[PDB]
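S.K.: Just dropping this structure here.
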Amino acid sequence: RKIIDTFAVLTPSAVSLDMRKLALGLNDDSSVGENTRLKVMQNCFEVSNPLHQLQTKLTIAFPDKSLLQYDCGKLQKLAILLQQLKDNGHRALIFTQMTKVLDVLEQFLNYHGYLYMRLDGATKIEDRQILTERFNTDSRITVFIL
Amino acid sequence: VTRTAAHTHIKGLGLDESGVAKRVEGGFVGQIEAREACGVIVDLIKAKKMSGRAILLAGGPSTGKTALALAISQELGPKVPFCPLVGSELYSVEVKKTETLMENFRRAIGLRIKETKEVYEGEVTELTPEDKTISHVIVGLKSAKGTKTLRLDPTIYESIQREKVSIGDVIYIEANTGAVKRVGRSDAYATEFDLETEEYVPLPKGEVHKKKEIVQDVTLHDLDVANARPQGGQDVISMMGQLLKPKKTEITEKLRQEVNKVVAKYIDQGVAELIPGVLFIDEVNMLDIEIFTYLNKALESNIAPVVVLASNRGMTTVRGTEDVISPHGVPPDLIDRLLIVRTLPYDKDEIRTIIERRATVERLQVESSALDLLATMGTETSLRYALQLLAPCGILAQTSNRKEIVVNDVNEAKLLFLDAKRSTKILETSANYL
Amino acid sequence: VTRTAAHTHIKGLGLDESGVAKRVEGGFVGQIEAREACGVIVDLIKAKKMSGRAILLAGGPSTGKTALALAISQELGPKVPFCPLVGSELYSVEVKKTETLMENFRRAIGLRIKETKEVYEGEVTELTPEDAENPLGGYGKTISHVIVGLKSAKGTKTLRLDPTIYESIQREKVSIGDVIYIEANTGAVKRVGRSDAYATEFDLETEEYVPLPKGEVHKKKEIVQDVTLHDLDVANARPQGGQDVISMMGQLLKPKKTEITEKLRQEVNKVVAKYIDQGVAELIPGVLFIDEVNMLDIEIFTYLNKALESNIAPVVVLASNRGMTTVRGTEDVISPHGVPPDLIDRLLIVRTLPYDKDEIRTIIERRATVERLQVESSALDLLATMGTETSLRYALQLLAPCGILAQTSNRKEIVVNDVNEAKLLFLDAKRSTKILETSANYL
Amino acid sequence: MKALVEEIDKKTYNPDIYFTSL
Amino acid sequence: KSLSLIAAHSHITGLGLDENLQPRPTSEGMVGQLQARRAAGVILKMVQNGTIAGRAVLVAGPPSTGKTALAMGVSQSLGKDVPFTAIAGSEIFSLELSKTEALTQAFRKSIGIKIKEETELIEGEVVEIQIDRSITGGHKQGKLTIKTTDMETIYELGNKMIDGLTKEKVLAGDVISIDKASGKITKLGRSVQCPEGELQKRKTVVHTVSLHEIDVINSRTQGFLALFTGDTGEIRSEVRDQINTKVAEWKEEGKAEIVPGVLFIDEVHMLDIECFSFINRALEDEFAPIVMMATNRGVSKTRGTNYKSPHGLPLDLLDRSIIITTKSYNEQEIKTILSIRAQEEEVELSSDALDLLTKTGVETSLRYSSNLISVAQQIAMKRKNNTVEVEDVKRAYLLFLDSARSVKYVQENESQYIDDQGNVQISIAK
Amino acid sequence: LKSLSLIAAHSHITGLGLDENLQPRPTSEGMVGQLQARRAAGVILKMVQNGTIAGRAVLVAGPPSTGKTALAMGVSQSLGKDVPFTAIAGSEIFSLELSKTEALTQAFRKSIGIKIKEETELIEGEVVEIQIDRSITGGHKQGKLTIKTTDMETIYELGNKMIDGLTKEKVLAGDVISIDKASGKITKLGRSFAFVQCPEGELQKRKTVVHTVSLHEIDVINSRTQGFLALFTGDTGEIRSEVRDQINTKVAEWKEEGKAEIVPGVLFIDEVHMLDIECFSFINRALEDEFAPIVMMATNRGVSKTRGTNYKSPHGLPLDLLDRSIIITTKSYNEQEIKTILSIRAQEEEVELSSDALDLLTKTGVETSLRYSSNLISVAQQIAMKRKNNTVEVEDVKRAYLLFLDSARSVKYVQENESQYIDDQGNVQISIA
Ligand SMILES: Nc1ncnc2c1ncn2[C@@H]1O[C@H](COP(=O)(O)OP(=O)(O)O)[C@@H](O)[C@H]1O
Ligand SMILES: Nc1ncnc2c1ncn2[C@@H]1O[C@H](COP(=O)(O)OP(=O)(O)O)[C@@H](O)[C@H]1O
Ligand SMILES: Nc1ncnc2c1ncn2[C@@H]1O[C@H](COP(=O)(O)OP(=O)(O)O)[C@@H](O)[C@H]1O
Ligand SMILES: Nc1ncnc2c1ncn2[C@@H]1O[C@H](COP(=O)(O)OP(=O)(O)O)[C@@H](O)[C@H]1O
Ligand SMILES: [Mg+2]
Ligand SMILES: [Mg+2]
Ligand SMILES: [Mg+2]
Ligand SMILES: [Mg+2]
């Protein structure tokens, strides 16, 4: 499953709708029996397959969660610089101007799997002391967002 | 870091606005008449009104024929559909050769289209047959601000229930194609189980219904194979049809008639557009007279785009014939419909220039004396031999911990490597076919 | 209106009761020997006693081998089965040629079958199973056997119907008040449509409103239909089809053709013998005709050497137009008409003959009558001459252009000028090669 | 042809109803 | 509104004959070949005559002489509704389909059949839609008023029509077309369309088809997609016999009538002897279309044999067929055809440049000048002038070499390229 | 390791055996002699390990018995892991149901490999107790698990997927299991005392996962739905060039993305002296491809008539290949070198050889061939054990030599034995009189 879902990207950019029904000949008007199509549709409903993973990967190209940072060139260097920073064993202060990049940064950081916590206008009044002390004190947190 | 193979040194033909071929431009030397003829082809295909003309390159080995093909492909741009091809691969074991010829001709023709898809997303609150019921199911998608219910076809609901979705599952569902896909479970249910393999994702943002224009490009061959046979489907009958025949089949004349009629209607609508392509076939002399006599009619077609050919032979017998000896191994009937661009070989100075240019793109530095050497033995054997030996000379300099290729380096390189001439010579003195 | 393609001028051999062929009869002028031999072959085939015989017709082109074959086919009649065949048609791609030629051999002979069936009609009112008032301790009384009172205006009967015939009833989705047609044996269900009583119920309806056909409920009809042997062969080897899903899948399995084993053929032969003892069926022989035999592979010749040995081999008539020719598929095997002697040992050779000027005149005027085209005497003489020196075929081909040139001149008759202009605008093989001799680039 | 996904309401909509006026 | 581009045959639209089969010297883009055009008129009168069948005519001549142009002009002269088939001799050579049944199908596709059927159509604007039904029991009784320019009628619709009307979303002002037998619905515009006339318009629907389609349909239930995709093959000849008999009785009772088609085959010189014999035997068929042969090759050895038959074809085929040839073109014919190219592709070539191109076409070949006139367009507009002068023509001539010039160039440069043995010299020294 | 390697003519060689300056030792890592050949092999090895350049092919030729495939196996095992190497027979490409050209394309594509990296998290510890809450009818099972290690002991609720997985396999609370949360797999390592597993350290860890994948499998699985079964069975072919160049662009943009790194492997093709000009032209084209892995091409025939052309092409190859291909040639071996190779083989296959016996084995190998000596050194083992001593004497090898004939002596015998055997026509004298 892992390889079939990580290496299925392309899509048949052009397809003819309702041609699948006529491929077997089942439709509203055909020479086959009236309830033959009903019976084949029903039993196909009960008949199960394990190939539906490839079917849903080929029919539609699902936007996998990986591309959140593969579409961000800044994140490409961000990942490696955080890697080397944690290898050296250092914390960081990171600053921006808009909160949307903060948001995408938190989703990226949860994707990479770090314990962290942010500070902005949305933060309440009480939690400011606890965030300041937790970052100031020696803790597992290494990335603090503003 | 960088990867290359006898090419990628071409960034374009290297002409001017007046059509004059610069002596050195785009990593090109010589072939001024060839470059100007290639520009003639450039503004032939830019006009996109010409159809059914054949232009082949007449040249020997190392004459830049396929190099010129790479140049024209590079200047064509991604939008222009360029289809390189090999005259040997046209022989097919499952379908007739002329079918493959028409298939690649149809591949050459490309056409941009514009379309809009309908996107629905959210969390389904009910999966129940409508009510005294039939195989239809109402589904209610809840987004961040989108709240709608949908009644769906039996087939799309079958695909839905094969996706193993449930209440609290956020899904991505399209209206035109009907493809089903579940994003996951809402984060509101993350606390419901302490541990779960299934990953929790937030509720979709915005309203459930979405619109967007798509300007995706598609070749006419892709449409022909799309309406010739089914492509995909999440319902069982789709796989039934696909497995009914996986064998590729030919295309009827009336199928081509109807596809060109429908694309003519679409382009008359004002959305569709048409752009011709360029077909490059390597060593057209390798294919048989059957393809030649089929192309005798295929060239006379209407939608057949411009085709470029190449050959590496002269007064030679045509394949499939005994007494029919013809220039380039091409029968006279087709060459009457062919136009030729003459090519020229390379002498010492231009050989040295191309070697040093590809060394610059090779990221290898060569001293002046070693440049004189590679100019010397790159002529009495071949330019290609020095082209091959460029990299081993650099690596031998590297092994000596020097960044400059010296005369000594090329000396050991030519001592421990022998060319075709030396191989033949040592084969002359053979005890048992040495 | 009237279409003619080099034929329809001949209505068979048309020989006398004594077997003598008259000079002119049925599109045949002269040619007494071949026509008499063909009538003798007709006497062979009508004997209905002998099998395995064969004959080959020999001679140069344009002499009427196709004419004689079509004549014997016509005089045999549509009831007598005939299988035309071309030498190039044998070479197939799915199965080896032996299966194809056995298939043609079986296709040659036919068999008419007597059969009787039952007819039923009337409109539908009842859709109820067997009530089965007695439970008996084993039935929760209900059955997939819907009892329907067949409401025809002249009769009515309640039938216990099979699940298949009721399933076909459900296929038509019949309601109360609509004519139905059913079979006693097969149970085939077809409806002419809803009755005209329900026509006024709907202002519009896709279903056609039809009256009840006149006739009794139970009607009996007999058929003596003639079906060739190989249609039964393929039906037995592969079931033809059915309305049910199981039959749909079964015919979806294997629709392509393959070899035919002899055991089923022998079982069919035995049951047909049982029928002829019962008198249900009577066999009829067959004729197989092969075109342009010189190209046949030596393997085909070797297999046909033993094909005639079989008791089921019918009469096969053959045509060839070659002299000292090597057999195709061989290297040094050369023989008359390109056929190995082992085959021709059992065959009978018959040779066609050329014709005299009067014969060309007669065939030309017969053709002119065939295309209802009138010609003058001088043009007739010119056509007969140039046919004698060039060919019959060239004159026959240019007959129509002469009439066209007459018509575009608003003339209903062909003149000397017409044929002269046709010769100006068309050239035969002789001047074709004369022109192509002096060719700049293969002109 | 028929759209696979169509607008469906809960209050005014009902499977049996089909009315279209000016 | 056909999609057409510039082509080697797109200029001619019709032969351009007279009532008395007199070809105008410059007619419908077709010039020269007076005898060939008269023969084209003759084969015309053949094909629209319809009362003749099984006729084979041979058209030969030198290369680039426009015999293919003659066939294309003939096809244009036939026009629409006449089934015409154009194919070369290489398409038949296939592995999934053997040659013989491929040629049988080629003959079969040629002739078409006209089918005339009457249909009942109801077309009018709707006023409102009111469907009676049950909330859970069904019992659907659909009603909707249909209006037009001269009626305002309410209609009670049956189950099928209102099931469809539920399938496709329609509104009151929408206009739809109703056919009684099929029950299908077609809506095109909204109050866009201005319907008029009677609702119960009784108009016929006429469908044309070759017997190939009905043969494929009757051969197999999958024959629909088989003919839509071409993966048919080896149809039983008993099907052919029964379908021929059926269309025969149809002809006598007149419900459907046949249209004898026209078959075009090219490069017959590369055809096999087995195919030649099959043609020889199938010409006698009553359902044999009018077919012309296009052999551009003269005396050559027939394929499958070691004998050099004239015209590349065996004499057995030639005996039952008529032959006409085509001649060369005098310089004024080249002038006329290049003028037609200039007008068709919109070339404002200079008169002296026109004469130079005429000379170059006359000495070398017609198609060489036909492509030179095209390349001269861009050779001129690169200097930003609409007209094309003599220097552009000379530039095109020197840039794109000719076949004879290349032959000469390789004759003193044999060592530059590989030989029949394949040897080639690449070194520039010794 | 832990892989089957039976006694073979290429098992004894293990690596190239050359210094960091690429001057080979006279006898090192399985090869004796061929110093220029071994240093050329090291040259190709540094070419392939660099990986910057593509579209390189080489010719290895000469008479038979020159260790061409010996050098090929040596360089292949020097490549070892972390790099794909494909060896293909020249006559193998000839297929009647599979198109030659696209089969050759997929042969090239097999050599090219892509390595994709991702990091996954997992929990490891000793199970403590098993407790579940389920219903006989309504289901909605709610399982809980207590896990422990040397430092952390904790209880976690077990979700539906985990309880289903725990029920699908017989589990014991004494077992040690490992679970990856993202994938949900259960890794039952061992058991506690009834019993090998002894967990320690942190309860939850994150580790990287790397997939060694070749471009060919991406292409085949993305060609169609049945690509998976085609790959696992081999009933594929005629892959469209559209998916080909689409995947080429995709891997190019992924390489520039840095998500995954490509490994251009080495292709080996054999005995191409018997092949088609179609193959030659297509490989002439394909060598210029940007995604062209290094190709090893071997041959044994000198000047001969190349199949498909009437003429006797020199070296059995067309000149277009020789224009773009570099040649490596190997010489014969001296008697001392042959003796050293025989000694290496004997050490590999562990048979004691007498000094005089080994010397005469070497001299008769030089006389006839070294393949003959290779099989004689094997049969000498059984000859020596039938007399119950691992040592091989002169009489063992002489008995083997008089028992089995060589090609040349058998040829001469059938020269005196012509009449007893049919001729090319088929004429024989089965009788004696
Ligand atoms: N004008 C040029 N500038 C630079 N390199 C050239 C030029 N012409 C040819 N070459 C080189 O010569 C080689 C031969 O070109 P190609 O067409 O691929 O082979 P051939 O000429 O034998 O068909 C190419 O690899 C190309 O790099
Ligand atoms: N004796 C004859 N009487 C009447 N028509 C004849 C005679 N011989 C040949 N024909 C004509 O020849 C035509 C058929 O020629 P065919 O038999 O196919 O040539 P071949 O002799 O090569 O088989 C028929 O249309 C028929 O009218
Ligand atoms: N009378 C004519 N009128 C118009 N175009 C002509 C005429 N004669 C020849 N041509 C042109 O010459 C070209 C010859 O091509 P073609 O007919 O395929 O060669 P061939 O005559 O050898 O079959 C045609 O494309 C046609 O456009
Ligand atoms: N330097 C060497 N070291 C070890 N074995 C060698 C050496 N040279 C040759 N051989 C042996 O010779 C054999 C060569 O066979 P191969 O390379 O397949 O073809 P050829 O016999 O034509 O060289 C190998 O099996 C190998 O065991
Ligand atoms: Mg090239
Ligand atoms: Mg005849
Ligand atoms: Mg032509
Ligand atoms: Mg070897």
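Numbering of chain E is taken from Swiss-Prot, so the residues present carry the numbers 15-205, 222-460, in order.
Per deposition record, electron microscopy, 4.7 Å.
Just so you know, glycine gets a Cβ as well, placed from its N, Cα and C.
Swiss-Prot feature annotations, pasted as is:
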BINDING   E:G75, E:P76, E:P77, E:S78, E:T79, E:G80, E:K81, E:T82  ATP binding site
MUTAGEN   E:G80 to A  Growth defect at 37 degrees Celsius
MUTAGEN   E:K81 to R  Growth defect at 37 degrees Celsius
MUTAGEN   E:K81 to A  Defect in snoRNA accumulation. Growth defect at 37 degrees Celsius
S.K.: Can you list the residues of the same chain, besides E:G75, E:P76, E:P77, E:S78, E:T79, E:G80, E:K81, E:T82, whose Cβ falls within 8 Å of the ATP site's Cβ centroid?
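M.R.: Apart from the listed residues, the neighbours are E:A83, E:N326, E:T356.
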S.K.: I'd like the Cβ neighbour count for E:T79 (ATP binding site), meaning other Cβ atoms within 10 Å of its Cβ, all protein chains included.
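M.R.: A 10 Å sphere around the Cβ of E:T79 (ATP binding site) contains 21 other Cβ atoms.
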S.K.: May I ask you to pick out the binding-site residues among E:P76, E:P77, E:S78 with a CB closer than 8 angstroms to chain B's CB atoms, ordered by sequence, or 'none' if no residue qualifies?
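M.R.: Filtering E:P76, E:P77, E:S78 for a Cβ under 8 Å from chain B leaves E:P77, E:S78.
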S.K.: What is the number of other Cβ atoms found within 10 Å of the Cβ of E:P77 (ATP binding site)?
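M.R.: I get 19 for this one.
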S.K.: Would you identify the secondary structure of E:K81 (mutagenesis position) according to DSSP, in three states?
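M.R.: DSSP call for E:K81 (mutagenesis position): helix.
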S.K.: Checking proximity to ligand 7 here: which recorded positions out of E:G75, E:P76, E:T79, E:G80, E:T82 have their Cβ closer than 6 Å to it?
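M.R.: Near ligand 7, sequence order: E:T82.
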S.K.: Just jot down the residues in the same chain as E:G80 (mutagenesis position), at least 6 apart in sequence, with C-beta under 8 A of its C-beta; none if empty.
M.R.: E:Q47, E:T356
S.K.: Based on Cβ atoms within 10 Å, give me the single least packed residue among the binding-site residues E:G75, E:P76.
M.R.: E:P76
S.K.: With 8 Å as the upper Cβ-Cβ limit, not reached, which of the recorded positions E:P76, E:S78, E:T79, E:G80, E:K81, E:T82 neighbour chain C?
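M.R.: Answer, by Cβ distance to chain C: E:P76.
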S.K.: Around the C-beta of E:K81 (mutagenesis position), how many further C-beta atoms are within 10 angstroms, looking at every protein chain?
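M.R.: Total other Cβ atoms inside 10 Å, all chains included: 24.
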S.K.: Which number gives the other C-beta atoms within 10 angstroms of the C-beta of E:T82 (ATP binding site), all protein chains shown included?
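M.R.: Within a 10 Å radius of the Cβ of E:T82 (ATP binding site) lie 20 other Cβ atoms.
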S.K.: Measuring CB to CB from E:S78 (ATP binding site), give everything in the same chain under 8 Å that is also at least six residues away in sequence.
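M.R.: Looking at Cβ-Cβ distances below 8 Å from E:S78 (ATP binding site), excluding near sequence neighbours, one finds E:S395, E:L396, E:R397.
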S.K.: For E:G75 (ATP binding site), just give me the three-state DSSP call.
M.R.: coil
S.K.: Provide, as an integer number of angstrom, the distance between the C-alpha atoms of E:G75 (ATP binding site) and E:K81 (mutagenesis position).
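M.R.: If we compare the Cα positions of E:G75 (ATP binding site) and E:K81 (mutagenesis position), the gap is 7 Å.
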